[PDB]
Amino acid sequence: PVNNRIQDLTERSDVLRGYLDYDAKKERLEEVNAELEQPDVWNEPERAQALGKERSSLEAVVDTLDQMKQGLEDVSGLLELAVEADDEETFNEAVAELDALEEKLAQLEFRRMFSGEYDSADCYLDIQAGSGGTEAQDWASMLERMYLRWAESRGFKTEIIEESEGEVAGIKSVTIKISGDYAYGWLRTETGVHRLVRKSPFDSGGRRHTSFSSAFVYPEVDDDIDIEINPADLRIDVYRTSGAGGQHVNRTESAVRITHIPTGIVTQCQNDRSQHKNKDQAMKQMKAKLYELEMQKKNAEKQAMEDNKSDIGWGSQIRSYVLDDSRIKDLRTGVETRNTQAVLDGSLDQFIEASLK
Amino acid sequence: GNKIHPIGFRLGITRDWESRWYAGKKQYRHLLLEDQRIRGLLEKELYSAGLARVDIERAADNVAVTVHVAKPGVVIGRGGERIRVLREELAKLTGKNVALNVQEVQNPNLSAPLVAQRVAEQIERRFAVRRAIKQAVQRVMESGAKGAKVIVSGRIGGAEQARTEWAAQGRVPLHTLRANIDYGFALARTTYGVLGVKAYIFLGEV
Amino acid sequence: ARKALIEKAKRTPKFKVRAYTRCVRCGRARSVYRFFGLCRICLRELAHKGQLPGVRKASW
RNA sequence: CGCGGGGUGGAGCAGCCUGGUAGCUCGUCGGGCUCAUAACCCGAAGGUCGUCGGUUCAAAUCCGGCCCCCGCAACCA
RNA sequence: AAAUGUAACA
RNA sequence: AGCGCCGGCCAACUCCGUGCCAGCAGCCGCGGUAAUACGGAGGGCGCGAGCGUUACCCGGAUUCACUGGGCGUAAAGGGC
RNA sequence: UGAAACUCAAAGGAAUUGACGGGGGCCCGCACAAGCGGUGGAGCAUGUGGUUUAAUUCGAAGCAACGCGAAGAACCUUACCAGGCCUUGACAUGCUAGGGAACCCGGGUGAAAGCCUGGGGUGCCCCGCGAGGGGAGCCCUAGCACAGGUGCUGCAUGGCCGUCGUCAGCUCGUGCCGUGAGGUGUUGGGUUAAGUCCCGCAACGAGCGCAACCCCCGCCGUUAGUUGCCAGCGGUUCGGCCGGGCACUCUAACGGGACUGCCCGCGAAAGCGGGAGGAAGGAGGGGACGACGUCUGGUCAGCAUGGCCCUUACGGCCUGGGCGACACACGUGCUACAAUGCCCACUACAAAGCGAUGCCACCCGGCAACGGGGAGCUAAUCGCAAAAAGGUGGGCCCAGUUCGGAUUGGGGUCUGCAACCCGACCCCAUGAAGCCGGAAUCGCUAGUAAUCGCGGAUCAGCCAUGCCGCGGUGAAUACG
Ligand SMILES: [Mg+2]
Ligand SMILES: [Mg+2]
Ligand SMILES: [Mg+2]
Ligand SMILES: [Mg+2]
Ligand SMILES: [Mg+2]
Ligand SMILES: [Mg+2]
Ligand SMILES: [Mg+2]
Ligand SMILES: [Mg+2]
Ligand SMILES: [Mg+2]
Ligand SMILES: [Mg+2]
Ligand SMILES: [Mg+2]
Ligand SMILES: [Mg+2]
Ligand SMILES: [Mg+2]
Ligand SMILES: [Mg+2]
Ligand SMILES: [Mg+2]
Ligand SMILES: [Mg+2]
Ligand SMILES: [Mg+2]
Ligand SMILES: [Mg+2]
Ligand SMILES: [Mg+2]
Ligand SMILES: [Mg+2]
Ligand SMILES: [Mg+2]
Ligand SMILES: [Mg+2]
Ligand SMILES: [Mg+2]
Ligand SMILES: [Mg+2]
Ligand SMILES: [Mg+2]
Ligand SMILES: [Mg+2]
Ligand SMILES: [Mg+2]
Ligand SMILES: [Mg+2]
Ligand SMILES: [Mg+2]
Ligand SMILES: [Mg+2]
Ligand SMILES: [Mg+2]
Ligand SMILES: [Mg+2]
Ligand SMILES: [Mg+2]
Ligand SMILES: [Mg+2]
Ligand SMILES: [Mg+2]
Ligand SMILES: [Mg+2]
Ligand SMILES: [Mg+2]
Ligand SMILES: [Mg+2]
Ligand SMILES: [Mg+2]
Ligand SMILES: [Mg+2]
Ligand SMILES: [Mg+2]
Ligand SMILES: [Mg+2]
Ligand SMILES: [Mg+2]
Ligand SMILES: [Mg+2]
Ligand SMILES: [Mg+2]
Ligand SMILES: [Mg+2]
Ligand SMILES: [Mg+2]
Ligand SMILES: [Mg+2]
Ligand SMILES: [Mg+2]
Ligand SMILES: [Mg+2]
Ligand SMILES: [Mg+2]
Ligand SMILES: [Mg+2]
Ligand SMILES: [Mg+2]
Ligand SMILES: [Mg+2]
Ligand SMILES: [Mg+2]
Ligand SMILES: [Mg+2]
Ligand SMILES: [Mg+2]
Ligand SMILES: [Mg+2]
Ligand SMILES: [Mg+2]
Ligand SMILES: [Mg+2]
Ligand SMILES: [Mg+2]
Ligand SMILES: [Mg+2]
Ligand SMILES: [Mg+2]
Ligand SMILES: [Mg+2]
Ligand SMILES: [Mg+2]
Ligand SMILES: [Mg+2]
Ligand SMILES: [Mg+2]
Ligand SMILES: [Mg+2]
Ligand SMILES: [Mg+2]
Ligand SMILES: [Mg+2]
Ligand SMILES: [Mg+2]
Ligand SMILES: [Mg+2]
Ligand SMILES: [Mg+2]
Ligand SMILES: [Mg+2]
Ligand SMILES: [Mg+2]
Ligand SMILES: [Mg+2]
Ligand SMILES: [Mg+2]
Ligand SMILES: [Mg+2]
Ligand SMILES: [Mg+2]
Ligand SMILES: [Mg+2]
Ligand SMILES: [Mg+2]
Ligand SMILES: [Mg+2]
Ligand SMILES: [Mg+2]
Ligand SMILES: [Mg+2]
Ligand SMILES: [Mg+2]
Ligand SMILES: [Mg+2]
Ligand SMILES: [Mg+2]
Ligand SMILES: [Mg+2]
Ligand SMILES: [Zn+2]
């Protein structure tokens, strides 16, 4: 039963050679070993440091794949060197071997997921209906069920934050917290518009219809916009008010103006008579105005997302659920599972694992 | 999908069984199976002859098979060549005294199974199905029949949308018990699919 | 899984319980009558042809 | 800083003053009607009473301190 | 006295 | 010896690839796993040192009607 | 007075056929109403949605999916899952080469499959007193074609079925009307269960439907008399048992019988109302039978089939598990909540079916399930077999009970290689909900509903309270 598990360590390791490109990185590795090889290469060591750190960046690829074809091959000869001599220690000592290379290959599979800043934060899934309407709101509810059963069959927590059910039948939108480990790595390769070509049940004479719904996926940040006001950067002017007051207002510097230096935000207050009532008030107004800019930043980045976020429309898609000839196709890598109502059960691993290249 | 089979609806009134014998509880499944294999072998071999009905009789360890056909010579052979060969293959299968007769079909164009098989052959030959159906009905009516109806169902002409196409002439009273209506079915295999051919001939009411 | 099943049903088993009837005509394991060896469908089908001796449509 | 009014299910409000008992409407959930949805009909679930402490036998309720909310006032030079 | 049913009819 | 075309108009049909994608398109319309309509091929049709495309003019357009049109309800009787 | 940009491949007039209308007229169907019994509440059985799972295979989706395919899932079935295995292979047609054919019998390993292996004699037409030489009977081994797939598409199909709907309809030929789609006929008046029939009519005919021909039941006859029957006469062991007989009942083949045929009345007719005769009256009751077509209805998983896909595996064998899960939700049913009832004892009256490793009389052991004996019956003979409600007696006394029989403990029986998951039955003990059910909703017009039991298919056994049949008792109501 053991040589079936070498059969698989050679399977994930070959298309691991595909996106890593041993063929395109055994090449680049050589003229960095050539540039750094002539004695003048520590001439502007910025040039040098990037390449010696590159060199193991490519020798964790080239030479790690070089210990997978030699290593597995000295595993499969030692486990036949234990069957035909009845030597059971040559087969515990060629299995302690298969537990070591099952990690150098596990480590090399975290070039799929260890490359995305924060691919570990408890991410959120933002599903939306789309073209079509009732049909697509049905398909939207189908697709939340799909990712819920997915997340349960993967150790995530199925945590639903916000729903809104559609008025005919189904869901217009949903947001789930996929509270789990490394959750963003898996579900970010699920971002896209899921077309569902399908056969439709809401159309009277039973016509074949297309309806789309999207899945957008993001991680979790600090979401704290409470910047502290530090006196290193506030310049506070004091001067006289401009209206009524008497020998006062004239003869007293009651008005204050606080200007945040790096921003250029200015603020005044003249409302009361004490400069400290006014210095108080202008500190408030100055707090709130930098609370409104840091607001304007965040919304600005959000609108940058929204306007760069597809449209859930015709020809904007990634999948077929042609349930009238039983396929589900991911036009992007692209695979073709034929066991359709097994995908809705949560076999997304298929597409995901191959889509992380 | 509704109409009753027009022969099984007249068994013992206007039309008679094709396997006429008695058998007990312990035996009648085995004799039935042997009958159906007799019909398989003959029904493959005697197709070119023009096979219409296959009657079967059974007494005790002997069995008489009566083959109705439009071309008797294609069954008999040259002085009995094929006719003897049949008895050897036959009593090889039966394992018992297998008497094989042959009879006329006086008018093959009043034989509904024959008309059906002929149309099925025509439509396997890429012929025009509508034209062919009208012709078959005309041949049956010219041969003296009191009525005729022919139906063809499937991807007619290769079309992707399946269709049913039929023609009739005279009287075909499928609700009348005493009305004698021969019925036949023929299966046509094309490159694009199967078509079904049904032929009803109303010979006369009894 | 079927021609292997119409075939396994023929061979005598290791235990006489494992024996079932299959329809000798279409291979159906369901609604097989012992006295014809046929399933209900083939029973109706041959009966309509008249190739079942004595069998007829029953009406009362 | 002042005066006095509030915080009670998912939402909006009632309950305090004369303490023991938290109610109404909408919503939510299960069932019905309908081909289906809405509407309607039947049944159900649902509240640390902002917090700390504590009046009393006993606090949503009474009395202090803090925390957010609302209104008013902040004048004469 | 009582609302509505989109989007791919051979 | 090349160029256009081969769904109808409009002369010239099959195989494969694709699978509302890639693309075609003068009009009507083609393409959602058996596409004579997309792309290639075989074959075919039409011209030939040319063949197609774009632009523009007349024609078809009696669709500004002199030849040679209309106005109850199609556009069209003015309120008298 | 009066544009343009931009945009569309139409916007339009009239007329035709449908469909629809909270338009009308005239009709019909347990459609409503009139009734009677239920469902929805309870406990349980069963199917389904979900959820769970390694898998809880797959299909069915308003009526017309949901005790549906499933007329028998412990293994088998089985198509799913896990694990152990096989590679022209569980199976077809081949061609080639090695062994011996063929068939039976064991040994090892193993959960089994499988892998390993030790046994033993091949007819033929043949040179055969001789080694020896085959051919092809069939198997084995190695190949190459091929097999195999319940993998997809019922929106590529055949076949078969569901449905509107047993509704009264849908058409064609020729002629006539219209430029034409099309109309006419088929509409109209009357009538019928009916496009049934009558009358009228630019229509006159014809076909598919309706009806009839077919089956069961109701009366009677003829022919038959055992294994069925017994009116009368003999015996009568005390039982149609015997003689005897076929009358009667019956059984099962063939006929008769009802046609609005006959009288009254209304009618132009067709028919309708009433009466007699008759077992039966106006289709006598029930059945079989389902028009052109519709639902891109259902079934590629019964079968067949086009194409697409799998080929040491999307094929095949096996062992085990799952299809039987359970916070929930719906459909179909079973048993009930009691006195028109429950229990005990005794005692009557069916029909249709089934039955030779089958149905089992009778006897004995056991409280029993059952077991051990053992006769009969290829079954109008013998057996399943007792029908149950009912009847006659006795107990219960209105209570969660002598109602109800769920759940659980314990002890057994039988089938089966094997009842853990996951069988049915018996016995002791336990003895739940349920006091007649919200909104809502189903069936049935007469031997019907209600209620009572009996049989069968499937089937080793059975999760059947399901299905298909059979008879017993036997209502209420229909103004409209
Ligand atoms: Mg001023
Ligand atoms: Mg001053
Ligand atoms: Mg001052
Ligand atoms: Mg499913
Ligand atoms: Mg398989
Ligand atoms: Mg098959
Ligand atoms: Mg069995
Ligand atoms: Mg069976
Ligand atoms: Mg003042
Ligand atoms: Mg050209
Ligand atoms: Mg075309
Ligand atoms: Mg041209
Ligand atoms: Mg042409
Ligand atoms: Mg593409
Ligand atoms: Mg082109
Ligand atoms: Mg297609
Ligand atoms: Mg193609
Ligand atoms: Mg081809
Ligand atoms: Mg073209
Ligand atoms: Mg092309
Ligand atoms: Mg020239
Ligand atoms: Mg030019
Ligand atoms: Mg022009
Ligand atoms: Mg002009
Ligand atoms: Mg003019
Ligand atoms: Mg004009
Ligand atoms: Mg107008
Ligand atoms: Mg106008
Ligand atoms: Mg005027
Ligand atoms: Mg004007
Ligand atoms: Mg109009
Ligand atoms: Mg009209
Ligand atoms: Mg109406
Ligand atoms: Mg009703
Ligand atoms: Mg009612
Ligand atoms: Mg009622
Ligand atoms: Mg109820
Ligand atoms: Mg219930
Ligand atoms: Mg639920
Ligand atoms: Mg399913
Ligand atoms: Mg299912
Ligand atoms: Mg139903
Ligand atoms: Mg069953
Ligand atoms: Mg079991
Ligand atoms: Mg199984
Ligand atoms: Mg198995
Ligand atoms: Mg279909
Ligand atoms: Mg389907
Ligand atoms: Mg079909
Ligand atoms: Mg006109
Ligand atoms: Mg004319
Ligand atoms: Mg006409
Ligand atoms: Mg005409
Ligand atoms: Mg008509
Ligand atoms: Mg008409
Ligand atoms: Mg009339
Ligand atoms: Mg009728
Ligand atoms: Mg008529
Ligand atoms: Mg007339
Ligand atoms: Mg009839
Ligand atoms: Mg009788
Ligand atoms: Mg007599
Ligand atoms: Mg009458
Ligand atoms: Mg369909
Ligand atoms: Mg098939
Ligand atoms: Mg197929
Ligand atoms: Mg299928
Ligand atoms: Mg198994
Ligand atoms: Mg099992
Ligand atoms: Mg099941
Ligand atoms: Mg279970
Ligand atoms: Mg419920
Ligand atoms: Mg129920
Ligand atoms: Mg039940
Ligand atoms: Mg009941
Ligand atoms: Mg109790
Ligand atoms: Mg009790
Ligand atoms: Mg209680
Ligand atoms: Mg009581
Ligand atoms: Mg009730
Ligand atoms: Mg009751
Ligand atoms: Mg109600
Ligand atoms: Mg009725
Ligand atoms: Mg009862
Ligand atoms: Mg029973
Ligand atoms: Mg039985
Ligand atoms: Mg049984
Ligand atoms: Mg059970
Ligand atoms: Zn069958």
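In order, the residues displayed for chain A correspond to 6-362 in Swiss-Prot numbering, which applies throughout.
Structure determined by X-ray crystallography, 3.1 Å.
Note that Cβ sites are derived from N, Cα and C of the backbone, with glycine treated the same way.
Experimental mutagenesis at this site is recorded by Swiss-Prot as A:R200 to C, annotated: About 50% ribosome rescue activity with ArfA, initial rate. Taking Cβ-Cβ distances under 8 Å and a sequence separation of 6 or more, the neighbours of A:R200 (mutagenesis position) in its chain are A:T215, A:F217, A:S321, A:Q322, A:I323, A:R324, A:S325, A:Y326.
One entry in Swiss-Prot concerns the mutagenesis experiment A:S205 to C. Its note says: About 50% ribosome rescue activity with ArfA, initial rate. DSSP assigns A:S205 (mutagenesis position) to coil in the three-state reduction, outside any helix or strand.
As a published mutagenesis entry, A:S205 to P appears in Swiss-Prot alongside the note: No longer forms a detectable complex with TnaC-stalled 70S ribosomes. Close to A:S205 (mutagenesis position) in the fold, though at least 6 residues off in sequence, lie A:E140, A:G211, A:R212, A:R213, A:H214, A:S216, each with a CB less than 8 Å from its CB.
Quoted from Swiss-Prot, the note on the mutagenesis of A:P206 to T is: No effect on ArfA rescue of stalled ribosomes.
One entry in Swiss-Prot concerns the natural variant A:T246 to A. Its note says: In strain: BL21 and MRE-600; increased termination efficiency. According to its DSSP assignment, A:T246 (variant position) is coil.
According to DSSP, A:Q252 (mutagenesis position) is assigned to a helical segment. Swiss-Prot lists A:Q252 to A among its mutagenesis entries, and the accompanying note reads: No change in complex formation with TnaC-stalled 70S ribosomes.
Per Swiss-Prot, mutagenesis A:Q252 to E is noted as: Loss of methylation. No longer allows ArfA to rescue stalled ribosomes. Counting every protein chain shown, 7 other Cβ atoms lie within 10 Å of the Cβ of A:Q252 (mutagenesis position).
In this view, A:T246 (variant position) is surrounded by 19 other Cβ atoms within 10 Å of its Cβ, with every protein chain counted.
Counting in whole angstrom, A:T246 (variant position) lies 74 from A:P206 (mutagenesis position) by their C-alpha atoms. A distance of 84 Å separates the Cα atom of A:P206 (mutagenesis position) from that of A:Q252 (mutagenesis position).
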